[PDB]
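**Student:** Following this message is one structure expressed as structure tokens.
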Amino acid sequence: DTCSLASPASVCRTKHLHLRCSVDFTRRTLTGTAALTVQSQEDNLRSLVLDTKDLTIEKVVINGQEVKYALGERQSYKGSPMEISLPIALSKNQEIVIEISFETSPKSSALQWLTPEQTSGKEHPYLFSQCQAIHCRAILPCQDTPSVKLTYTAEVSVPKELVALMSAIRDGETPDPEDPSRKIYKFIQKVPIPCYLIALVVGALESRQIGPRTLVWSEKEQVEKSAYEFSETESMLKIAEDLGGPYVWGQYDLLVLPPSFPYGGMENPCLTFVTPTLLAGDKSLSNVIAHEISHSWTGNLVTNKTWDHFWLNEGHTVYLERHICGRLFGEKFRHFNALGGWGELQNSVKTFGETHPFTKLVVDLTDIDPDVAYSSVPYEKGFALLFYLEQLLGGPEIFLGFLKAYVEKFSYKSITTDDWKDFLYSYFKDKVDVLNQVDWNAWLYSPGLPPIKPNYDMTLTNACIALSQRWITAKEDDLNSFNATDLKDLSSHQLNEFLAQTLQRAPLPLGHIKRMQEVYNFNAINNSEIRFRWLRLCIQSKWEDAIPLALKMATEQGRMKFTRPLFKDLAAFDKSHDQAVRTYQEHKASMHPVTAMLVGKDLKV
Ligand SMILES: O=C(c1ccncc1)c1ccc(OCCN2CCCC2)cc1
Ligand SMILES: [Yb+3]
Ligand SMILES: [Zn+2]
């Protein structure tokens, strides 16, 4: 694991974390102890190395006594390695508890601390974590690699008027014995997990039940809207269970976060985190819930061994997500989303350049901050491979037998791309000859678009392409013929694909874009996917009226998918360039630390 500084799993393995901590909003720190139950994997183990990032270590205690440890020099985004001297050499398989008293930094890359005014209520502050990929080390010292799986319990002291939740089953609350203004919330995760899956939120939260095993959590003002948007959750879970096997995590809860949450979703076990930008009014961005749910098998049960193999998490999840959406809405809809996905892949490979190392399916993250390498490639190129293999091996029903068996095979383990491919060869051993016509070295290791494009039903996509081509081939004297009735028989999804198609050939003349707004009133659409593509199109086609609208969306929410390219587009447009950097600098302090960093690089500030 080249993104980690800790002792690898071949040396020692954490089996358990007991986390006792207190959330202090006055200092914006979390303080407490992390007791790691560690098992030696080798004879005569005398030292052990842990990942940390911007942590302040008070002490380290084993068998009731303080021991020697030292902090290495910082290695940029990887943080600083912590070497602990064991008081007694350990034999193979021996286990000890190591108790580390620590404090986080207010600058922790895993954390965003929000003032009361940054929340919906305006009365209380809020805190959330985001550990994927390598941010867990910025909360607590650990072996910060997905190659190692541990269970955990935690006890979290917070101001009594707030709620704490984690990626675990709730196990009771009580007043803090050491401070009656505080509550302690207790948590147990009985299923071994990689530590990137550890999560915490503290805020003024309420819950409403929406299925036999799902509560929605968010601030008071978002609850009602959230319970409607996500009401299909149980029925998606049921489908995912038929596809991948039993849901083993107990509860499937949903937290709807303040708008600066950086991602569409994070598949935290027992408690998926989502962006409030999913709240369209009409359930249309639900693909994202199906994605999150699907991770309960692909990534949370079978996990990538290192981040070079992330495509295993994401490809299989997008594969299952799309099947779910195909069961609910039909096979032609699965093909629509898949083809859209391919178009997202063209964009990413155009953006990076077709020989860019990050357009490889398997990458080498040696000396690369995973947050800099992150994009749609592992999602859409990985999904593209699996879709290709599906058509090649005899269809969806057959490839789903493999996906289910693949989940049973590698449950509770961490794997590499070769583990995946060896299993693929074993399961289809009667089709080894078909398997060998695949160009493995290209699909897995070459940059750029994959070397073969699957087949796609075009039924639902045609009308989108048709209308997009009308706009692009149109001259001045054709603009009159565009009319609101053009949108008549398009779902929001087809409207989104319409724009996506059009965005790919941007810029268009300004007169076209003005006419589009004249007749389709896209300025009124609140659907965040559609609005995003629309503002992008307007900004790249140089419409100055779009400037305030795009600055507002870029900053009112902070989903990296939207905020990063809106800022880029704004910076590349001479008229908005200066407000773009200006707005970034005035918002920078109150941004998610990871979003802030990446936007800052994107703008060269
Ligand atoms: O390891 C990667 C990676 C990036 C590109 N190509 C291959 C691998 C990686 C980078 C960043 C990362 O961050 C996680 C942020 N999330 C949370 C929710 C969706 C993604 C996770 C994995
Ligand atoms: Yb020995
Ligand atoms: Zn994912």
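We're sticking with Swiss-Prot numbering for chain A, so the shown stretch reads 6-610, in order.
Quick check of the header: X-ray crystallography, 2.4 Å.
Note: Cβ is positioned from N, Cα and C throughout, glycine not excepted.
Sequence annotations record features per position, and here Swiss-Prot assigns active site, proton acceptor to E297 based on experimental evidence. Look at Swiss-Prot and you will find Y384 tagged as active site, proton donor. According to Swiss-Prot, the feature peptide binding site maps to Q135, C136, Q137, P267, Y268, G269, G270, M271, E272, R564, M565, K566, an assignment based on experimental evidence. Taken from Swiss-Prot, the feature Zn(2+) binding site covers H296, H300, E319. Quoted from Swiss-Prot for the published mutagenesis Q137 to A: No loss of activity. Where Swiss-Prot documents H140 to Q as a mutagenesis experiment, the accompanying text is: Aminopeptidase activity almost absent, but keeps LTA4 activity. A mutagenesis experiment is reported in Swiss-Prot for this position, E385 to Q, and the note states: Reduced aminopeptidase activity. Minor effect on epoxide hydrolase activity. What Swiss-Prot says about the mutagenesis result for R564 to A, K or M is this: Abolishes epoxide hydrolase activity. Reduced aminopeptidase activity.
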**Student:** Is any of the recorded positions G270, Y384, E385 within 10 Å of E319 (Zn(2+) binding site) (Cα-Cα), and if so, which, in sequence order?
**Tutor:** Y384, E385
**Student:** Roughly how many Å lie between the Cα atoms of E272 (peptide binding site) and the residue listed as 'active site, proton acceptor', rounded to a whole value?
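**Tutor:** About 5 Å separate the Cα atoms of these two residues.
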**Student:** Helix, strand or coil at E297 (active site, proton acceptor), per DSSP?
**Tutor:** helix
**Student:** Relative to ligand 1, which of the recorded positions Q137, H140, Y268, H296, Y384, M565 have a Cβ found under 6 Å from one of its atoms?
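**Tutor:** Only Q137, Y268 meet the Cβ criterion.
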**Student:** Where the residue listed as 'active site, proton donor' and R564 (mutagenesis position) are concerned, what is their Cα separation in Å, rounded?
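**Tutor:** About 17 Å separates the two Cα atoms.
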**Student:** Long-range same-chain neighbours of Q135 (peptide binding site), Cβ under 8 Å, sequence gap at least 6?
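**Tutor:** Residues satisfying the criterion: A115, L116, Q117, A204, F266, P267, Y268, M271, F278, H597, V599.
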**Student:** Tell me the Cα distance separating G270 (peptide binding site) from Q137 (mutagenesis position), rounded to the nearest angstrom.
**Tutor:** 11
**Student:** Select, from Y268, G270, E297, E319, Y384, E385, each of the recorded positions with a Cβ positioned under 6 A from at least one atom of ligand 3; if none does, say none.
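**Tutor:** Close enough to ligand 3 are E319.
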**Student:** Could you state the CA-to-CA distance between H140 (mutagenesis position) and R564 (mutagenesis position) to the nearest Å?
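**Tutor:** Rounded to the nearest whole number, the Cα-Cα distance is 18 Å.
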